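K.L.:
First the structure, then my questions, so here it is.
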Amino acid sequence: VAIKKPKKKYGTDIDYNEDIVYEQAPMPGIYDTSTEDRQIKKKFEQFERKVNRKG
Amino acid sequence: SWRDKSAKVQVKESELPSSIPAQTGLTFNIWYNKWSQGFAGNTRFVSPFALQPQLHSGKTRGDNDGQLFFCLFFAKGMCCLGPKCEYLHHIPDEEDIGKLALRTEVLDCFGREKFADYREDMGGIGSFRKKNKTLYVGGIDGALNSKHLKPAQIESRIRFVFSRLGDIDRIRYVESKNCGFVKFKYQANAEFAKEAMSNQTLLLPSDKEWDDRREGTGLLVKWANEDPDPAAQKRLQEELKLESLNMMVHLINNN
Amino acid sequence: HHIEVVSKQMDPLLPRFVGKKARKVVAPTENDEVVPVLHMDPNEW
Amino acid sequence: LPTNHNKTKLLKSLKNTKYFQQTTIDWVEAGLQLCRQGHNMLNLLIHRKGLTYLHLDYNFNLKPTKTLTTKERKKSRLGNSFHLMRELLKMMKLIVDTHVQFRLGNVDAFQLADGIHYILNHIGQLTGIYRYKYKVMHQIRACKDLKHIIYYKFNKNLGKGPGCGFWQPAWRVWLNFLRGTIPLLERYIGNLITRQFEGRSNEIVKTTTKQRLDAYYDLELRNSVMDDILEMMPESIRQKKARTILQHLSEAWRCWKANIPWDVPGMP
Amino acid sequence: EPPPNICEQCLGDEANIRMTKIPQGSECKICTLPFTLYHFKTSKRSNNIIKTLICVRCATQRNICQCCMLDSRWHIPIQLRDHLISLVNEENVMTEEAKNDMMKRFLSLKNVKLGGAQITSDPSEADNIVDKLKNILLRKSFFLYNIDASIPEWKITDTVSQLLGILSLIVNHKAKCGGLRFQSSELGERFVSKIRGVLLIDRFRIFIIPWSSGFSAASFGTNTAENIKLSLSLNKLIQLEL
RNA sequence: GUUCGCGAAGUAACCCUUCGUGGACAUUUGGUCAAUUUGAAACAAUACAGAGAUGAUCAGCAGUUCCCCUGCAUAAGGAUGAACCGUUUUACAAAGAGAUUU
RNA sequence: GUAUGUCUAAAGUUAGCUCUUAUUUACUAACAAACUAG
Ligand SMILES: O=P(O)(O)O[C@H]1[C@H](OP(=O)(O)O)[C@@H](OP(=O)(O)O)[C@H](OP(=O)(O)O)[C@@H](OP(=O)(O)O)[C@H]1OP(=O)(O)O
Ligand SMILES: [Mg+2]
Ligand SMILES: [Zn+2]
Ligand SMILES: [Zn+2]
Ligand SMILES: [Zn+2]
């Protein structure tokens, strides 16, 4: 059984786990990007597995 | 078959129950058509009407008008105008869903509007983002009127019930959580079965509780999530990649 | 598709704009180009 | 002076749609249907808000079914608009119900005319429109004044008693009242119904009435002084100090109110 | 006031199509902001009325049309074209769909083409990823054994129906076993005539058994701990066949 | 169905009727919308507390808000309408002195 | 005593020191000798 989420106090209440809270990715610059987004996603997924086993 | 005959009057106009719900409050709110000043006792109920496909299928005005949106009250089993209903009063077959190929990812097979994502209850109409085919089937406790059964018999009853409603991919009743997961060949068959077994019962007429059929609260057919074991994620990813390779061939043939 | 667009006669009793609704919206302040901020140029305070 | 380019009317703008339809019915049927439809519309205005305990009676008396909370007294109060609708429909239902008590065969035509002249000269007693719109009292006084003329030209050789039913000029006075408060009720109920469907405009910004000379004058002078210090002070990025220098300002103002010399050691 | 994105498949095979604009029609089904809604009919005498269900900014953020909710260039779903772009560029281009209301409004008002919309937007990179796609494609009851979990029930009905001329069926996927059932005496004789023989669906081999017992789903197992164990034992029995 | 023109029968009958034919009058509605749950109203039912300055009892007006409600409202009211208090480390240096590895 | 706030499965999402004990003092109570709230 998973955890309750807190009640929507108002009809447009924001739940801050599903999405980015407000997507404000930086303005595109002249340098290439994806080679370190891969490192970020790999390190984040390893942190996800580590929280799955240690927390 | 059903292409030969005409569709039957499943219920008279006078033989419908009233739109005023069961009294769950003090006074009747005629804007939202509901009850207020109190909330004790379930709004939910066992539906009095079932589908019975092989008897009540047939050819309506909707075949003459060329429309291929199905009938939400055929699936509930509660149409008054049987052969004159504008929608279709038969099971969604392969050719009808094939003519639904232009609009079934926007609307469902009843003409209802698919929303952004699911509800918090995961039950309703559905999304235009998931090509959702698997139906969660809960609420089996009151659907049996809390009768002690083995899980294989309940799985057999759910298999025989949802075999009436189109082509089946895969059914798996969960013994530990008392729920099924009925996956279909098409999305429209899943939509039609969700409307079809909405709040009915798994009770057979061969059992003693057939007079007290409409006592508890019936089934709970809802849209299901992904199947979180990695084997079904594996079969999902490889079937999606094979359908993507088919669409690769289509995009190369187009341009 | 050469299309004639025909705005219908709405019902005069209904809400003329049923999509119109009170809602609070946060608009993104996007940055298309980075704007220069140019400022060319102790104990008493 | 009336507007000269008013080619648009109300009903002439509703004939030209596909929704309204022309027919010929009895006046009493039209009155009974406007009573039924007014009851349905006010009942739906009540029931959309969730005020299901306000049993709007068929004679348009709003009565709470049970005694209330305060939360069920805040949502269940309504403005001059809804109640003004309710009182004009009380008035019209009294009119149409006296014509019905005629048409049913119960009451005489003379007793109909006296009943109507009783309605149109006791709107302030039978109905209650004087509460929610007080310039109705003008018309109510005029109706009383017309009563005071007509009962002493109808009763020269008759003395005192009921029976007078020359209801024409009081009827004119209430029709001129309705001539005045058609567009009033159009704007009021347009704002109410768009609050019910569209909702409250979220940028309600409050104009400075006589409760807010002090607070908004404080915000005025405080923003002015803080802009003056931020102009004067060199190269300081504001995080915390911008909040605190103004305290000296308010300190000085209390030092001005106490007539104490505002001497602070180390101020520039 | 931008004109709508409605592709050639929603409007249909007509040249003169009369649509109806309603300014501020309804909330769009992505961001719940109101917009000018265009509803029409594909023919003049069509029974189905087809309306735009998303606003113009949500259409151009996904490079999709407003009616059939598929791609403007390719007429395919958003999830699958994002999957195809992930197959091409080796980069998981996914469409980040919102779930909070304020996030929906925020994510629609910004000037960007999110997801895989930028690739299919201009036709140059569209045909670039198209010939990359071409480069990728250059590179009376019965019992049933040997049903891997990627074999549905409807394919087992369809192949048996195709080998005959056209009857229910019961398959325990967690036990990886199958069964078939009908009533006609001659239908079983014709099933024997059109053959432990092998059913070949998609080269995946399914062995048949004339099952004289009347099987229920309890015959395939009563529990889930029986199903996996019987599947392992029956795969070892298949190795005993081999 | 109404009318105009023609032919054929009753009929070797310019009266009338029937049958057959060409034309004209008349020309594409309605749906953003499906009839009880599963596309979302909120109050009320239970139980407990029971108000912002602090030693108490309070009048308030404000501000921020990706909180709204009642209100015709740019008035007014909603406890000063409610949440506000919570965490709290780097635009980080320079001089001088001694104790340590080489 | 209000405003107002908070809680409430019917529906199952797939693997010095330690101590007992009494007196005093302070703040609180719609608790008592038919009614009083921002
Ligand atoms: O109390 P009075 O000074 O004697 O006047 C009354 C009174 O008229 P006012 O409204 O001016 O006071 C009555 O009105 P209501 O009591 O009903 O409000 C009215 O009776 P009706 O309105 O029922 O006709 C009656 O007039 P009358 O009895 O002659 O019909 C009239 O008496 P006066 O004629 O002597 O002024
Ligand atoms: Mg107060
Ligand atoms: Zn029907
Ligand atoms: Zn949108
Ligand atoms: Zn389209």
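Chain B is numbered as in Swiss-Prot; the shown residues are, in order, 3-257.
This deposition comes from electron microscopy, 3.7 Å.
Here the Cβ of each residue, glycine as well, is placed from N, Cα and C on the backbone.
OK, Swiss-Prot features for this one:
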- B:135-228: domain 'RRM' (DOMAIN)
- B:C73 to Y: Inhibits cell growth (MUTAGEN)
- B:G79 to D: No effect. Synthetic lethal when associated with CLF1 lacking a TPR domain (MUTAGEN)
- B:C87 to H: Inhibits cell growth (MUTAGEN)
- B:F186 to D: Inhibits cell growth (MUTAGEN)
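Quick one: how deep are these features, and who are their neighbours?
P.N.:
Look at B:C73 (mutagenesis position): DSSP puts it in coil.
DSSP gives B:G79 (mutagenesis position) a coil state; it is part of no helix or strand.
When secondary structure is read from DSSP and collapsed to three states, B:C87 (mutagenesis position) falls in the coil class.
Cβ-based neighbour count (10 Å, all protein chains) for B:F186 (mutagenesis position) stands at 28.
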K.L.:
What's the CA to CA span in angstrom from B:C73 (mutagenesis position) over to B:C87 (mutagenesis position)?
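P.N.:
That comes out at 8 Å between the alpha carbons.
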K.L.:
Please check the mutagenesis positions B:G79, B:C87, B:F186 against ligand 3 and give me the ones with CB under 6 A, sequence order.
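P.N.:
Among B:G79, B:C87, B:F186, near ligand 3: B:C87.
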K.L.:
Do you know offhand how many angstrom separate B:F186 (mutagenesis position) and B:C87 (mutagenesis position) by C-alpha?
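P.N.:
A Cα-Cα distance of 26 Å.
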K.L.:
Across all chains shown, how many C-beta atoms besides its own are within 10 angstroms of the C-beta of B:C87 (mutagenesis position)?
P.N.:
20
K.L.:
State the Cα to Cα distance, in Å, between B:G79 (mutagenesis position) and B:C87 (mutagenesis position), rounded to an integer.
P.N.:
13
K.L.:
Using DSSP with the three-state reduction, classify B:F186 (mutagenesis position) as helix, strand or coil.
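P.N.:
Looking at the DSSP assignment, B:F186 (mutagenesis position) belongs to a strand.
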